[PDB]
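Undergrad: Before anything else, here's the structure in question.
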Amino acid sequence: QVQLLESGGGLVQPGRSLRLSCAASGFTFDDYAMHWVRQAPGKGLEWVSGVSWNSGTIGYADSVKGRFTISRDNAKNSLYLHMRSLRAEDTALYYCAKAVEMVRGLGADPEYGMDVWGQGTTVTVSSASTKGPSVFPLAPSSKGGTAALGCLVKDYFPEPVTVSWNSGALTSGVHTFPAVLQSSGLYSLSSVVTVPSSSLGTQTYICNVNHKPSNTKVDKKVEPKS
Amino acid sequence: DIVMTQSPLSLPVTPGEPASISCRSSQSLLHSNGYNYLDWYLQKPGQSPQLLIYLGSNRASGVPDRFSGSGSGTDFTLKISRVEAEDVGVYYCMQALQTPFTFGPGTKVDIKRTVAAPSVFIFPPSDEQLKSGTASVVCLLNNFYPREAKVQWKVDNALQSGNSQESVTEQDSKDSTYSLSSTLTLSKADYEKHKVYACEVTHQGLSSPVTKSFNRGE
Amino acid sequence: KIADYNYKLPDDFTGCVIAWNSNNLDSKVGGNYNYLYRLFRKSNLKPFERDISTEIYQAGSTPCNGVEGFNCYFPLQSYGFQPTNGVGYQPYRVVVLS
């Protein structure tokens, strides 16, 4: 049972020193190569750092030359990564893992083998002010056909929020599209539901929004501006 | 840095026939022993990235057997031989001859569906929303398959880039539904100085790229 | 510095020391900038110590908060292992067997 525990998350300011710890278990630690993989939120996955079996730093990425540190605690089977001078975009969903290739198996030291991704933490590297959530009804157009109406959650911070539809009564057609991030760390999502168009009168249209950090549970309503 | 490309950017394949994806490099991955260093990796929606195959043909015990490796010199291919609808997901390839390591663009593979002309709607922002100081004009591209259909926001026939963000949902199990909410951001002053806003959709089945345009007020 | 702040070897050594040039390997295409070494620390290590205290070196009382390079000295010094590696500049790999 190979296991990797990731710690070092939470709300952190960019530009500040950061400490990330990954604990390894279920396999002999200090005989394998090891890897940190960058993963910008809202984007793909990219290699950021690594280290050899002998605890030798592989190097650093293009934009982070000579300002991160990767080290290995061989005593308690752990690995640490320290970051400095974060910006808004150096935020990443960093992942920890090891290498498949064994010492004296199949020249040169084998260091590839992205194999067992420990669930990487979600270090939130951003500096945004407290924005009161702005939920708003995307009103239904008078659409035979299928009506499309929504609720938009914009200018809110922190990002964690939840939208339910008619308190669970409306389940068919709900799609909460990802919140587009703006220049000033502003979040703007739109939950859109397609509903039968013959029930514009019998249905009172409510959406429930939950901003847990602000304890904002609001039962708003969608009405066509006409 | 070694130049790497993945082709094609997306290939919809039918179960029952093999598939060929390719990664192209700017350097020959041959070594003194003659072994390339291209390793293929996979990820599903909701999954962390996962391994596919080592070095294409140099194999370790336990790797899946349906994924074959071929190619030569600088350019190699991953071949999907055994067919299943699970093969859908994103693919990546790595080079280990020179440091640092780097991912390619990565490509997404999905099961093909019958090509449907999209239903396009357009939604003017509400006035009380307009009071906030920005106009959020909405376009709805419902049921365009594949995602190849492109969107063009036009205020008074403006060819523009930026300020338009199109959110597309995950592949809905119903007819591979692809629903897109396109938000166009306009200034409060810009709203009142122009009249018509047009969301244009270009789809393969749409011989006429539809132009849903609405006007201020009604 | 190599003793106090780089690596405090125990004064008594029961074994042997071997060092050798690694210019052709421990040097990147145009300088091995990825390799650093610990020269900045206000505290002394125990002999044979694995110090993972890579926190920003603060020789004064400046509230760095994580800020580096402005009254907040970077803990490490950068080996420039370029093709300019001479007899004193070469990367000498060192092993002590105790």
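We're sticking with Swiss-Prot numbering for chain C, so the shown stretch reads 417-514, in order.
This deposition comes from electron microscopy, 3.7 Å.
Keep in mind that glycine also has a Cβ here, set from the backbone N, Cα and C atoms.
For the mutagenesis of C:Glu484 to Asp, Swiss-Prot gives this note: Increased replication in human TMEM106B overexpressing cells. The structure shown keeps the original residue. According to Swiss-Prot, the mutagenesis experiment C:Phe490 to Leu carries the annotation: Increased resistance to neutralizing antibodies and human covalescent sera neutralization. Record note (Swiss-Prot), mutagenesis C:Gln493 to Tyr: Reduced host ACE2-binding affinity in vitro. The unchanged residue is displayed. Listed in Swiss-Prot is the natural variant C:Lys417 to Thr, annotated as follows: In strain: Gamma/P.1. A natural variant is reported in Swiss-Prot for this position, C:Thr478 to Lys, and the note states: In strain: Delta/B.1.617.2, Omicron/BA.1, Omicron/BA.2, Omicron/BA.2.12.1, Omicron/BA.2.75, Omicron/BA.4, Omicron/BA.5, Omicron/BQ.1.1, Omicron/XBB.1.5, Omicron/EG.5.1. Looking at Swiss-Prot, the entry for natural variant C:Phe486 to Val says: In strain: Omicron/BA.4, Omicron/BA.5, Omicron/BQ.1.1. While the structure shown retains the original residue, Swiss-Prot records the natural variant C:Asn501 to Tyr with this note: In strain: Alpha/B.1.1.7, Beta/B.1.351, Gamma/P.1, Theta/P.3, Mu/B.1.621, 19B/501Y, Omicron/BA.1, Omicron/BA.2, Omicron/BA.2.12.1, Omicron/BA.2.75, Omicron/BA.4, Omicron/BA.5, Omicron/BQ.1.1, Omicron/XBB.1.5, Omicron/EG.5.1; May enhance affinity to human ACE2 receptor.
Map these features onto the structure and tell me what's around them.
TA: In sequence order, C:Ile472, C:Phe490 constitute the residues six or more apart from C:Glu484 (mutagenesis position) in its chain with CB-CB distances below 8 Å. C:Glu484 (mutagenesis position) falls within neither a helix nor a strand when secondary structure is assigned with DSSP, and so counts as coil.
C:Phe490 (mutagenesis position) falls outside any helix or strand according to DSSP and counts as coil.
Its own atom aside, the Cβ of C:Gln493 (mutagenesis position) has 13 Cβ atoms within 10 angstroms in the protein chains shown.
Long-range Cβ neighbours of C:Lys417 (variant position) (same chain, at least 6 residues apart, Cβ-Cβ under 8 Å): C:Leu455.
Proximity of C:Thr478 (variant position) to non-local residues of its own chain (separation of 6 or more, Cβ distance below 8 Å) is seen for C:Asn487, C:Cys488, given in sequence order.
In sequence order, the list of same-chain residues 6 or more apart from C:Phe486 (variant position) whose Cβ falls under 8 Å from its Cβ is empty.
For C:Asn501 (variant position), the number of other Cβ atoms no farther than 10 Å from its own Cβ, over all displayed protein chains, is 20.
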Undergrad: Taking Cβ distances under 8 Å as the criterion, give the subset of the recorded positions C:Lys417, C:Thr478, C:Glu484, C:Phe486, C:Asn501 near chain A, ordered by sequence.
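TA: Among the recorded positions C:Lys417, C:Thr478, C:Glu484, C:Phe486, C:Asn501, the ones whose Cβ sits under 8 Å from a Cβ of chain A are C:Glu484.
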Undergrad: Among the recorded positions C:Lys417, C:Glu484, C:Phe486, C:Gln493, C:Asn501, say which ones reach under 8 Å of chain B by Cβ distance, listed as they appear in sequence.
TA: none
Undergrad: Applying a 10 Å Cβ distance cut-off over all chains shown, what neighbour count does C:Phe490 (mutagenesis position) have?
TA: 16
Undergrad: If H, G and I count as helix, E and B as strand, and all else as coil, what does DSSP give for C:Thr478 (variant position)?
TA: coil
Undergrad: Tell me the Cα distance separating C:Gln493 (mutagenesis position) from C:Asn501 (variant position), rounded to the nearest angstrom.
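TA: C:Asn501 (variant position) and C:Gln493 (mutagenesis position) have their Cα atoms 17 Å apart.
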